[PDB]
Amino acid sequence: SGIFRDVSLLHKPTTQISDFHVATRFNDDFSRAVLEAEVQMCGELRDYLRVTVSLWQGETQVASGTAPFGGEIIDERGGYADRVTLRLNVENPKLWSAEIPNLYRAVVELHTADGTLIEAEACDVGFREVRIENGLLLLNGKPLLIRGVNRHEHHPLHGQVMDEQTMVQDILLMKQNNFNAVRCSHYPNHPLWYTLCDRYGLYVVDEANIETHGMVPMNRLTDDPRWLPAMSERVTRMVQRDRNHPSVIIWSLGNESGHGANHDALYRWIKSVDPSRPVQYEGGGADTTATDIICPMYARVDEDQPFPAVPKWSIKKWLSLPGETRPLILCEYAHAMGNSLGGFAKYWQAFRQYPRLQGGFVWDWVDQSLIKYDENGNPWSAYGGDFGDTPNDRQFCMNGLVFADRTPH
Amino acid sequence: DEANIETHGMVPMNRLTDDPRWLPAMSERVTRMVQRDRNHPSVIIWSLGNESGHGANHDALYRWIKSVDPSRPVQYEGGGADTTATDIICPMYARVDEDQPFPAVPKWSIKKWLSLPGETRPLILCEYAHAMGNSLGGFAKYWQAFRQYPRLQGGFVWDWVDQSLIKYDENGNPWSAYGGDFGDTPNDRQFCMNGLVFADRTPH
Ligand code: NA
Ligand code: NA
Ligand code: NA
Ligand code: NA
């Protein structure tokens, strides 16, 4: 517990940019793109107000557009007078991917017609298209093969406080170890994380802070309308916050919370607000109506585990169940707990032979061990119960590929 | 029930079946079969023939049956086992886990075949586990797979009886003959014996 992430103060003018959405759409071969920027304001509405959205490639400005507020007509009562959408044509754009994290800089200026800048907000932009077609998850028209890992925000000394140093470090080891994607298990991460992924180049699964595993049954709350409000905010605010990061390629509804009507609602909400990205969720069986990807945890390659209500089929069999057509990406697989990862190659071989097996996210990145001190001030690695904490689940918080200090297993 | 159409030796295999001038002769072989056997309950699937590649003639005829006898599915393995002239993915000799990615007409692992992007048909091998001489090694692997995957709905082993023919020696005693034993040539020797039982019906 505590004030574990940054605290700050921000000054905005009275007439301000209260929101902005950045989208990139492409032509059949990506040789041409349209960057669309929706900008919203708070402040007195005035005729002389303008928005200028400019696109830069390094120190080169590649595109720009300016316009007064007042969106198009949308219904019988009109349109959003406090909004406006800029559309910028980009030819032969340099595309973003984890292999080549090309980025552009988008600068949104709020200013007077005549020139006076009120404020400017900005972001990095990755031109890329994420889309599921014919059962495959494509990136820029090509099928991804996910080399992922789940990663909590954990630090042996600091606990749940995340610093750039550590983040950078995690990123590099992952890249140096052939990983191309990471899952935010199981909550939106510290802001800087997304920026780093954008820049170094990693595919990200951004996940809502919603986990009700201890319930009985698991969907006790998620299936209850009375909890829909609290849940919705865990989803909506995430989306509103991270929708412009190119690194984020999929949204996730949370984790281990069974499957409830609430998930369905929320799933549709997202699809509605941001069609640019697929939505997945593993709860209730991993192939529910609330997920665009079959995303099981721990399904085996060849071996079926027919649990009731929520079987975990052999991943290869799962794909060809009658009527099934989705891609399969394990949200969790290969539990790296201790002396583990036996049978890892087996998964890879399957991922390589079957087109719709587009990989998965190993469970997980780093051991959740906390440093303690002995009678003579020497530090040692602690786990559940080592703090008088009980009930506890002992070493089960230690399942990483690397030790808490980042030394590899 | 399978129309009497096989043009295996053409180069490429669909040389005639893709020719509209052969449509007619081909049509009769399909139509007259349906016309004749359409009342037998035992017939559950129609087959367009065998090893004649994949040509337009097959699409037209596939359509003819569907039209005239919606009661039964039509299958055809030529041209790749999963062409638009077949309701059933019905490959010959596709392996359980092992891909054989021949160009133009690959034979994927059956388990893999079912879930290729956009694929939804059931799969029943029109030919499998080639029973020539001391064979059938790996038969169990298929059974396990068929049992495990709903869409893997079995197949037809190749084949039931050895095509040996009886000949006699000076002594007047009978012997089982094969390819070339009659002075025939060119011939394919023992290739005509792929059965589960010998010609006299004695099991292998
Ligand atoms: Na694959
Ligand atoms: Na754990
Ligand atoms: Na089956
Ligand atoms: Na033969």
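Residues displayed in chain A correspond, in order, to Swiss-Prot positions 207-615.
Cβ atoms here come from the backbone N, Cα and C positions, even for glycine.
Per Swiss-Prot, the features are:
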MUTAGEN   A:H358 to D, F, L or N  Less stable to heat than wild-type. Causes significant destabilizations of the first transition state
MUTAGEN   A:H392 to E, F or K  Essentially inactive unless very rapid purification. Causes very large destabilizations of the transition state
BINDING   A:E417, A:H419, A:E462  Mg(2+) 1 binding site
MUTAGEN   A:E462 to H  Slowly inactivates galactosidase activity by reducing the binding of magnesium. It increases binding specificity
ACT_SITE  A:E462  active site, proton donor
MUTAGEN   A:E538 to Q  10000-fold decrease in the beta-galactosidase activity
ACT_SITE  A:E538  active site, nucleophile
MUTAGEN   A:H541 to E, F or N  Poorly reactive with galactosyl substrates. Less stable to heat than wild-type
BINDING   A:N598  Mg(2+) 2 binding site
MUTAGEN   A:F602 to A  Decreases the stability of the loop 794-804
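Distribution of Swiss-Prot features across the structure.
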{"residue": "A:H358", "record": "mutagenesis position", "DSSP class": "coil"}
{"residue": "A:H392", "record": "mutagenesis position", "DSSP class": "coil"}
{"residue": "A:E417", "record": "Mg(2+) 1 binding site", "DSSP class": "strand"}
{"residue": "A:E462", "record": "mutagenesis position", "DSSP class": "coil"}
{"residue": "A:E538", "record": "mutagenesis position", "DSSP class": "strand"}
{"residue": "A:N598", "record": "Mg(2+) 2 binding site", "DSSP class": "coil"}
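Residues from the recorded positions list (A:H419, A:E538, A:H541, A:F602) with a C-beta closer than 6 Å to any atom of ligand 2: A:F602. Counting Cβ atoms from all protein chains shown, A:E538 (mutagenesis position) has 23 others lying within 10 Å of its own Cβ. Listed in chain order, the extra residues whose Cβ falls within 8 Å of the Cβ center of the Mg(2+) 1 site residues A:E417, A:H419, A:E462 are A:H392, A:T418, A:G420, A:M424, A:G460, A:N461, A:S463. Other Cβ atoms within 10 Å of the Cβ of A:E417 (Mg(2+) 1 binding site) number 16 in total over all chains. The Cβ of A:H419 (Mg(2+) 1 binding site) has 11 other Cβ atoms within 10 Å, all protein chains considered.
The distance from the Cα of A:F602 (mutagenesis position) to the Cα of A:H392 (mutagenesis position) comes to 17 Å. Here the C-alpha separation of the residue listed as 'Mg(2+) 2 binding site' and A:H419 (Mg(2+) 1 binding site) works out to 15 Å.
Cβ packing within 10 Å was compared across the mutagenesis positions A:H358, A:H392, A:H541, and the lowest neighbour count falls to A:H541. Rounded to a whole number, the C-alpha distance linking A:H358 (mutagenesis position) with A:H392 (mutagenesis position) is 7 angstrom. In this structure, the recorded positions under consideration are A:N598, A:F602, and the one with the smallest number of other Cβ atoms within 10 Å of its Cβ is A:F602. Cα-Cα distance from A:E417 (Mg(2+) 1 binding site) to A:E462 (mutagenesis position): 6 Å (rounded to the nearest whole number). Considering only the recorded positions A:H419, A:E462, A:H541, the residue whose Cα is spatially closest to the Cα of A:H392 (mutagenesis position) is A:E462.
Distance noted between the C-alpha atoms of A:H419 (Mg(2+) 1 binding site) and A:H541 (mutagenesis position) is 18 Å. Taking Cβ-Cβ distances under 8 Å and a sequence gap of 6 or more within the same chain, the neighbours of A:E462 (mutagenesis position) are A:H392, A:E417, A:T418, A:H419, A:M424, A:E488, A:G489.
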